[PDB]
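Single-structure report; data block below.
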Amino acid sequence: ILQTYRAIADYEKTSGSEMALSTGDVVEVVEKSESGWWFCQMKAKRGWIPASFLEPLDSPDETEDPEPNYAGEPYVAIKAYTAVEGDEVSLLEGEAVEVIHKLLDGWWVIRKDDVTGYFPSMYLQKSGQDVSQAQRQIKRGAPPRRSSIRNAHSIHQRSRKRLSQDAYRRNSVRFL
């Protein structure tokens, strides 16, 4: 535990070696000094956010997505979902699909019939498991897609690499 203190007045930085304070701010004291200048930090701001709204700093490409598995894994829809974009797949609860790419943004590529499209990983469960358990593991809605952003702002001029649904399909129909 670091000690937590509170600011009783506004403090403006005079040097780049300082932190500004507003009355009421809450800080953790890292180092007290008899100089009267103390090294402190603001309480960390944390929370769950959509991966889709993030990009890495050294390149637009995610480094930890698993590779696609064209053979697929059998899964079933444990919550119904209506397609809003042309690269998504509509499913009723109970429909079986094959998952072929478990991307870290929550929108997995699945095969149904002979076409591919995206579907929320949160609304799928491996075939033959306990559906109620999957449903209780759902604690918020599906993450918004990057495609849902009207105009995204990136620090990279290169676009991130992601196969089109047609490319996924061409691989999918061939590599079972």
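We number chain A the way Swiss-Prot does; in order, the residues shown are 157-332.
When the header is checked for method, it gives X-ray crystallography, 1.7 Å.
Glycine is no exception: its Cβ is also placed from the backbone N, Cα and C atoms.
Residues annotated as domain 'SH3 2' in Swiss-Prot: 226-285. As a summary of secondary structure, the domain 'SH3 2' (226-285) carries 3 helix, 29 strand, 28 coil according to DSSP.
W263 (mutagenesis position) has a Cβ environment of 24 other Cβ atoms inside 10 Å. Here Swiss-Prot describes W263 to R as a published mutagenesis experiment; the accompanying note says: Abolishes autoinhibition and promotes phospholipid binding.
The local packing around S303 (mutagenesis position), expressed as other Cβ atoms within 10 Å of its Cβ over all shown chains, amounts to 14. The secondary structure of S303 (mutagenesis position), as reduced to three states from DSSP, is helical. In Swiss-Prot, a published mutagenesis experiment is listed as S303 to E, annotated Abolishes autoinhibition and promotes phospholipid binding; when associated with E-304; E-328; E-359 and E-370.
A simple way to gauge crowding: the CB of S304 (mutagenesis position) has 13 other CB atoms within 10 angstroms, across all the protein chains here. In Swiss-Prot, the entry for mutagenesis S304 to E states: Abolishes autoinhibition and promotes phospholipid binding; when associated with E-303; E-328; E-359 and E-370. The structure shown retains the original residue.
Per Swiss-Prot, mutagenesis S328 to E is noted as: Abolishes autoinhibition and promotes phospholipid binding; when associated with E-303; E-304; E-359 and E-370. Just so you know, the Cβ of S328 (mutagenesis position) picks up 23 other Cβ atoms within 10 Å once every protein chain is counted. Annotation note: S328 (mutagenesis position) sits in a helical segment as assigned by DSSP.
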Pairwise CA distance, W263 (mutagenesis position) versus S303 (mutagenesis position), rounded so that it is a whole Å: 11
